[PDB]
Amino acid sequence: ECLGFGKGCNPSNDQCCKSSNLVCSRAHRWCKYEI
């Protein structure tokens, strides 16, 4: 089970889906795209 873009998750364990290359931000703590 992964988290789509917008879902909030923990930074130590990024649970965002890797299908759209999403990572959990550190200040917002949510799935975001690469900068």
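Chain A is numbered as in Swiss-Prot; the shown residues are, in order, 50-84.
From the backbone N, Cα and C atoms, a Cβ is placed for every residue, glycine too.
Going by Swiss-Prot, these are the annotated features:
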MUTAGEN   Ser61 to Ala  No important change in activity
MUTAGEN   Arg75 to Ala  No important change in activity
MUTAGEN   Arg78 to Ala  Important reduction in activity, without change of toxin conformation
Counting other CB atoms within 10 A of each CB, which of the mutagenesis positions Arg75, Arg78 comes out lowest?
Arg75
Rounded to a whole angstrom, what is the C-alpha distance between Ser61 (mutagenesis position) and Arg75 (mutagenesis position)?
9
So how many other Cβ atoms are close to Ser61 (mutagenesis position), meaning within 10 Å of its Cβ?
6
